[PDB]
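In what follows, a structure is listed as structure tokens, so that the remarks can point back to it.
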Amino acid sequence: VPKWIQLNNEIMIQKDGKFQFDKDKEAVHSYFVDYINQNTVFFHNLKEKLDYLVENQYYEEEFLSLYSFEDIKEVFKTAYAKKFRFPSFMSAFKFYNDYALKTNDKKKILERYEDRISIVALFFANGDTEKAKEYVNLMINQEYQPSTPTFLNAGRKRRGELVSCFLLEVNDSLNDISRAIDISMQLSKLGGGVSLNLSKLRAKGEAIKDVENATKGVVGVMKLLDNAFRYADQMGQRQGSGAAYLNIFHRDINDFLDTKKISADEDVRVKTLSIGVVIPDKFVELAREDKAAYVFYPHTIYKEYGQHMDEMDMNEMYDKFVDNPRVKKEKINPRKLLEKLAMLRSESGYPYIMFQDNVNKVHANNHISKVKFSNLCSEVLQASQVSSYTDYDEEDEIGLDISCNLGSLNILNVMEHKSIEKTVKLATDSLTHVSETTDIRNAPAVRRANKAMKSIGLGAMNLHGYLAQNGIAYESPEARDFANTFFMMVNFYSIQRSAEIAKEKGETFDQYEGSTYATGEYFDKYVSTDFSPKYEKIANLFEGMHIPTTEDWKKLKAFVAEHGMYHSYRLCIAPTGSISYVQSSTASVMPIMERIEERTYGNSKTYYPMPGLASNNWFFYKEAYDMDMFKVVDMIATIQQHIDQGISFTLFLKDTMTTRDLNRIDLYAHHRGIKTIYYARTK
Amino acid sequence: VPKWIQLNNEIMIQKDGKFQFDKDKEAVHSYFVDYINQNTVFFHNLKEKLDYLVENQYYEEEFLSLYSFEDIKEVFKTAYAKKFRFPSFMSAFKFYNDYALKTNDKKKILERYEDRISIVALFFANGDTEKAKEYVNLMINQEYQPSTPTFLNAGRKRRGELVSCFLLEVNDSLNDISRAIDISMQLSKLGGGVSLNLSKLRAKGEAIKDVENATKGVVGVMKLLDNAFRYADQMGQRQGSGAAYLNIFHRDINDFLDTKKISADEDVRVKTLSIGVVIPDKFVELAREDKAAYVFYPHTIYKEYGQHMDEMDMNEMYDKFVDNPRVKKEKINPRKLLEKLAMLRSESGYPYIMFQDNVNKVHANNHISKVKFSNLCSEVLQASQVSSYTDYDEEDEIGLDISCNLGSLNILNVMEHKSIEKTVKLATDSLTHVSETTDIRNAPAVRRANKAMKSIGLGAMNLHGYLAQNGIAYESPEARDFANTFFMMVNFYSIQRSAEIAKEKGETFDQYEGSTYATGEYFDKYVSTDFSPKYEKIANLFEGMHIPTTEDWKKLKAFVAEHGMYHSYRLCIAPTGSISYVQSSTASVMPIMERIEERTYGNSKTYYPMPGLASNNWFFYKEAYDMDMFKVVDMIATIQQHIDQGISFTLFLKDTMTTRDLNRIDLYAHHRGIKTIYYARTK
Amino acid sequence: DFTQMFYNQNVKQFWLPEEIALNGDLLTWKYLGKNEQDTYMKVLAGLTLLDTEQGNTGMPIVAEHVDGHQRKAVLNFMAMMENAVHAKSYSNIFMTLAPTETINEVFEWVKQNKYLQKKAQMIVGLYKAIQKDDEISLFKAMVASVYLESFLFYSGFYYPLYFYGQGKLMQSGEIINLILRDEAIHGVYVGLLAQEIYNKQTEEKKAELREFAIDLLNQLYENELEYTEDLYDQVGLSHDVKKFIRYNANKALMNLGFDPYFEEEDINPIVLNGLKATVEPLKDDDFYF
Amino acid sequence: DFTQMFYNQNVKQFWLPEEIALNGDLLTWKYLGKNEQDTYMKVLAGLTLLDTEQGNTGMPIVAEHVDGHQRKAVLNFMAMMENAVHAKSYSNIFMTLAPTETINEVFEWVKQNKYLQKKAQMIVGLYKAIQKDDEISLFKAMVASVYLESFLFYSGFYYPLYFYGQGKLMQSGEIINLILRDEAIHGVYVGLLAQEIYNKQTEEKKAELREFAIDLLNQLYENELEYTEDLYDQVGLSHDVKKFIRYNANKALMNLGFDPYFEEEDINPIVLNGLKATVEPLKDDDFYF
Ligand SMILES: Nc1ncnc2c1ncn2[C@@H]1O[C@H](COP(=O)(O)OP(=O)(O)OP(=O)(O)O)[C@@H](O)[C@H]1O
Ligand SMILES: Nc1ncnc2c1ncn2[C@@H]1O[C@H](COP(=O)(O)OP(=O)(O)OP(=O)(O)O)[C@@H](O)[C@H]1O
Ligand SMILES: Cc1cn([C@H]2C[C@H](O)[C@@H](COP(=O)(O)OP(=O)(O)OP(=O)(O)O)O2)c(=O)[nH]c1=O
Ligand SMILES: [Mg+2]
Ligand SMILES: [Mg+2]
Ligand SMILES: [Mn+2]
Ligand SMILES: [Mn+2]
Ligand SMILES: [Mn+2]
Ligand SMILES: [Mn+2]
């Protein structure tokens, strides 16, 4: 066993009844003085390194050609001047195993952390040396972390796409289904997770040109998509991951759910395609009143009204659907469907739950389209227009397929540096650059939506780490007050940066004029309610930083009205799974699953303590499963009120609790304004 | 139990030690006195019937509008003047259960046999009343039978395409694979059987964008195609049928074959995807000499030579591939592979066997392309060019995808009417009309090849029926003499009609000038070898009909040289599954499987004796399984020497014979010039 | 001269109770009097006990002491039939016709019934007295086994056969006939093995073995009479069953090579009415024609 | 918790030798080299000899000492399969492939073979050491039985599976696959009976039984390596056979509820080719907060 492995395992060997957390630090030293420094490839100077990486097809030469070598040297020197040290063994291990650039045979390390950060910063700046240094300082301080696709692939010749998630709308036609399968394979080839809205597809037993009971429903398309994602599995490196979203009022909703039952037959079971359910407020109202609900056949509704079932408001059209004899429907028990959802989530963690009305009551771009589904991580909530892929030799009507670039603020590092504004603006600029340089030649709706919406996702990580390292319980009202203030600041500065980009470029996102940003409605709660901290401890935490007031929000509203906004969507809180290790941060705004996690790598086992875990903050690092899910819902709703897109909200459940407890948590989330629920992980 | 079913089951009841075959005739009468006439919709006049069928979206207005009502009435009167009577119960049952037009509620019969024949004739003639009457006389004499798609769908508004055999070339790309899946779905939606060539696809463990061990091979593509064919199942009417062809020198050939093993796992086995193997002469030579063979990685060959492995002659390329270090290959035992093929055919009848050099040594259009694969029934053998389907908003390079037009001569009815020439020419004209009226807007290469090649397949059936009713054993040399003469006359008149159509329209098929028809090579064996019958009995059978001599063939060769040939391909012998029942004929040129076949429809049993079966010809109606497969191979080769495309050749084996016997039959078929082997049906 | 043909007969007679659907007896069962149902349950429970011990103990122990792999294979197969097929079939019948409480009660009744305990004590005692390499103790156990197979089962078999012969409980009756068909061949086979041992003895020893067999038969018989009266008096059939068991006692003696002991009697005529493909490699000559 | 389920799986797997026609194997047998034919014969005799011990002693002795009518029935069924089905199947394969004199000589050789004898006598020794009413000695014998069923047979099964995966000796390979499928379930079942005893023990006694099992496994494994080289070096397969032994040793341990002893290894592909949360209804007022 390696020396650093033994040093890391020495953490759990208690001394005087206490964990040896400091041993972890020793491990990193070993991991660098025995493996990383020996396995790294050193050159005489930076010129030889850059030339070797360029000619050997490791780096794209275009982004490096925008800078003179003196500027690149200055950027690299700025990166190395911080003398960044990984405080935990797992941070360095995760970076050098998942994100550091290696040779073709993967026998040596070509990229250090500073090298990777410098390359990403130079790609972000697009020829601006000062901007590149700003990005270097932002990432080496670990205030901002680009998503895994962006951080791993920026400036690389053998790179994939920098966009993490893609959302596709599938129209009710064989041509559209085949095009959706093709685009899903193309985007999984690019490495991104693909989500498909199957609510427009007509249910099982519908007519294909006057011959009835002909359609296979959404389950056949689900099987096709599952095989497509199995085939396109990132060249066999990462398993192809897809998501299917169906409205709960679709007739196939049961069969949909039956794809995830552990007793499902092979002709129905789907195993590589995640499932999500979109629940309008009408379904929750029907379940609450115990009135029997009706699921609908989408094609009959489309024939009668000319629009898809998910294209209009069910809260106002459900009674018209039920009373219409030309609309076909089936009777269901909404409470039984809710119990089935809870049982399925207990068994397998599926489906994702999207509260459609919670998303669309604060959605700023309802004029473009209502949000009808979410992404594979159930945090992207954007307007999408379905595409009409016609026959060959016929022009296709290209719609809008959602796609946003992810980037997370490290809350602990951002607040320690007292740089919410600067970090938010620089992250917005980096995400705007990632969107601008993204061009996908096989997904036309994705390309058009990227060019028009200009949507980005700016997330946050290390919420629980910051709260526990500052002596604040994650479930406490003080923690929710901090989240309210911090994310109001993040939203304020993201809107300010979006408006500044719109002013400097003279262009807004497409159809911005009909948005609530243009009409000023979006700023209502910000121009009437003060989001400054209500607790003295939180206010002290925010000292040295100008917390925006109602007057600052009014000025920002006027600025947006004058100049517009460059981005249709700005903030989305992704799960941030593996890149949180490198940043020494807790995953996303979720509470920690465990204080010390035991992970098996190779034939060895390693223990990763939570960042900053110690004796004095052991009980502030409360495990998520031990927490009240209602207070976690309260925290997520408090954050969500300042996030325009959704938050990947994983439910952390105990084995003792029943499906009724899961249903109660889901209904409280819906009541509190939670937009989406990601996972039901049971301990 | 209905009266006609009792009268049909009375056949097996033996009187005086003989089957009551004549009772079947009585059954037909009952089937018409009790059921057909009662459930047949009658109109006051044909005008009312045509108006009702057109208005209720049963027929098409376009083809009926080309004639005055007097001409349509005259065509119907010509059809009804024959007073055609089905000689067996199963003929009428199959027609009125499969082909007769029924109401939307499927309880009444709108079309009789004469009505359907008249409608198909009017569709064929395209406005010529005399031509329509000629077609009516052809089909009511049952000399020619349009295929199930053409016969069932001609003149019907609610219909699939008139072509059901489609051959697709799949290029080695994700875009091409997705396009192939889409086209397969679209053609299965039209009701056609789709065959895909997977030899150009790179094997498992190949590089994608210079990353190693990334390709899933052809088995993942087969899984995708199997899912696509399961999804597209004719609006839930018939099981989606598809075929995949792989060259035996493709490295995936074992895994390909492993998709049909019973022991194969769920992630390996494809259930609704037929498989065929293309066997070049090089593989047979390697197996014969017991030299170990090499299966090659197609992408390495493409990188080294710039052409696909299946696009070049393996006979001259195999040694260069083996000696090339940059071509990756795996060692195999060709005799072990042959034994595996025989074992798999014994277990499941798969794969289909295509002898590439047997096809291509007589292929007339090798300049366009060599025949690389066959159809789902393993009888279509045509030149195909792969298409380069690029990314979106980029122009695709459309190639040639095979789609031939099926139609079968009834050898008994044709020869008893002494009308080989007239029937062949009229069938060629009808096939040309159906090929010209076919327009598929979702298969670009299929449409392009249909427009360019103008390839049709004119088959024959009732060969064994005709031979048995004339006191000739199917395995006798006299039967082969008759087949030689009859199919040489069929080829002569098909070529003459093709040249006449080319002269009339002033156009040949695309790239005809490079064909062996243009150079006169095709006629070589016809201008030197006399194909007149060598037996007096066969000559007396051909009495009253002019048998083309060598001088006639020289005149035809000169005529083709002067005027060209309209069809790239003219003759292919399809299995003729259900139309053989309606025509009261034995299926294809195959020998009969059973003298009397027992079938179960609903909860009732039915008995179909072979047409013309009696005590006198009971011995001549020898069952296929009792026959020597070498003599069946000899007869099929005798026919194949006059057929430009292949013949659906099913092997009929006993359970006693082993895989050595199957391999011996396959090798004798290869030796005798058999182009394709369809199935290995074990009794 | 016989084991191979018994092996073939035993394996060709293989069956499972699940092959016979029992829900068809539901109505003819419902229609029987309480006395009739009680006797029927108890009769089958007595049979279950006998097969339990024949399968667990009797057949395996005889298999252990009999020499020859083929003889052992037959005896092992017969043992499996006793407990894996026969004893289990009775539970299939019980589970179809009777509620759980009645089933529980009848199994409690076997434990406390003095005649059933006595017959089990006697038969199993002889099985457990077998001494390795001692052919006389083995003979005694084989006599006991023949008496179980060909005599003791029959006080039980009477009643299902009596109903079968009247067209009542015919699915249960089909199971019982299959069991009876098996026991008949089991009794013959074990009888032949017993005769082998008997034939090795002196005339004096043979005389003692006949005494043992007849004394044992009489002792079992007297107990079976009391058992029969206890079960059948409530259905009026005791005298008829007694004639049947005497008939079968004679068959058991005959299976042992002894003369019949009881005089012939007329048995109820109702009960009499109750009775991949092969693969060859390719030769170089298969590539040339 | 498990005996009725295993009863079902066992009886539904019932088969007879006569079902597979063997004569067509001669069409591939004639094409094997002398070393291949020699190894096959020796392996086959090894399996035959070990399986006879299991039929005559292993299964019947365990059936004798295990309490429970249903367990005794399942165990009887398994003993029947050894003696009536498996033993006849091995004999049939031999009689098809070799003349009488060759069979007698191979069995003479394998009977004298040091590595075959070592393992055969080690297993038989543990069966002979079972004492009445001593569950520790029964457990030790069950461990031995599981090691035979789930581990020791597999150095032998390798070769028929190797041919079967190549299209050679398909009829006898089909038979071997059916036998192997029976031994797999036998091993799992006896394993569950051993775990039942193990779980009734103290922590110190458990640790002692674990040491026994691992020590026994080690002795058998070291002899298997020698057995393997002795048979398979002449056909160049020993390296791959050793991987197959370890993989099956791990399965045997898992059957006994123990952790795998050996690291995971991939197996020869030719041989491979041969081979709820509590639902609680919503009570209303759960929709209001
Ligand atoms: N935790 C760590 N994170 C990142 N790099 C590290 C870490 N520990 C060691 N290294 C690398 O290994 C080298 C070993 O040097 P070390 O940290 O022991 O101190 P040093 O030799 O006094 O110099 P310096 O600390 O100034 O780099 C470091 O210079 C650095 O490049
Ligand atoms: N074998 C048959 N094949 C086809 N149609 C038949 C057959 N038998 C009877 N029919 C139908 O039933 C009708 C009655 O025929 P039938 O044998 O009674 O005498 P017919 O002289 O042909 O009668 P019609 O006056 O109808 O022409 C036929 O006209 C035809 O429509
Ligand atoms: C062709 C086909 C369609 N479908 C379903 C899936 C599609 O969502 C739906 C629409 O198919 P379409 O491609 O729209 O078929 P169509 O346009 O010819 O019929 P229509 O005019 O009624 O639109 O039909 C199947 O389930 N199986 C099939 O094989
Ligand atoms: Mg449509
Ligand atoms: Mg390519
Ligand atoms: Mn019994
Ligand atoms: Mn018995
Ligand atoms: Mn065995
Ligand atoms: Mn066993």
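The residue numbers of chain B are those assigned by Swiss-Prot, with the residues present covering 6-688 sequentially.
Recorded method for this deposit: electron microscopy, 3.9 Å.
Cβ coordinates are placed from backbone N, Cα and C, and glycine is handled just like the others.
Sequence-distant neighbours of B:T153 (substrate binding site) (same chain, six or more apart, CB under 8 Å from its CB) are B:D103, B:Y104, B:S169, B:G582, B:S583, B:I584, listed in sequence order. As annotated by Swiss-Prot, substrate binding site applies to B:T153, B:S169, B:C170, B:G198, B:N380, B:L381, B:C382, B:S383, B:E384, B:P580, B:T581, B:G582, B:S583, B:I584, with the evidence given as similarity to another entry.
One mutagenesis experiment catalogued in Swiss-Prot, B:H255 to Y, is accompanied by this note: In ts-A 73; temperature-sensitive lethal mutation. Applying an 8 A CB threshold to same-chain residues 6+ apart, the list for B:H255 (mutagenesis position) reads B:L203, B:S204, B:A208, B:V223, B:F261, B:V300, B:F301, B:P303, B:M314, B:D315.
Positions annotated as active site, proton acceptor by Swiss-Prot: B:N380 (among others). Its Cβ taken as reference, B:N380 (substrate binding site) is surrounded by 33 other Cβ atoms within 10 Å in the chains shown.
Swiss-Prot lists B:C382 with the feature active site, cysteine radical intermediate. Secondary structure at B:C382 (substrate binding site), as computed by DSSP, is coil. B:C382 (substrate binding site) is surrounded by 29 other CB atoms, counting those within 10 A of its CB over all protein chains shown.
Note: B:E384 (substrate binding site) has non-local neighbours B:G462, B:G464, B:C577, B:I578, B:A579, B:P580, B:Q650, B:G651, B:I652, B:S653, B:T681, B:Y683, i.e. same-chain residues 6+ apart with C-beta under 8 A of its own C-beta. Per Swiss-Prot, active site, proton acceptor is recorded for B:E384 (among others), and the stated evidence type is similarity to another entry.
Burial estimate for the binding-site residues (B:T581, B:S583): highest at B:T581, by number of other CB atoms within 10 Å. With an 8 Å limit on C-beta distances, none of the binding-site residues from B:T153, B:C170, B:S583 reaches chain D. With a CB cut-off of under 6 A applied against ligand 6, none of the binding-site residues B:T153, B:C170, B:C382, B:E384, B:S583 are retained. Take the CB of B:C170 (substrate binding site) and look out to 10 A: across all protein chains shown you find 26 other CB atoms.
In three-state terms derived from DSSP, B:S583 (substrate binding site) belongs to neither a helical nor a strand segment and is classed as coil.
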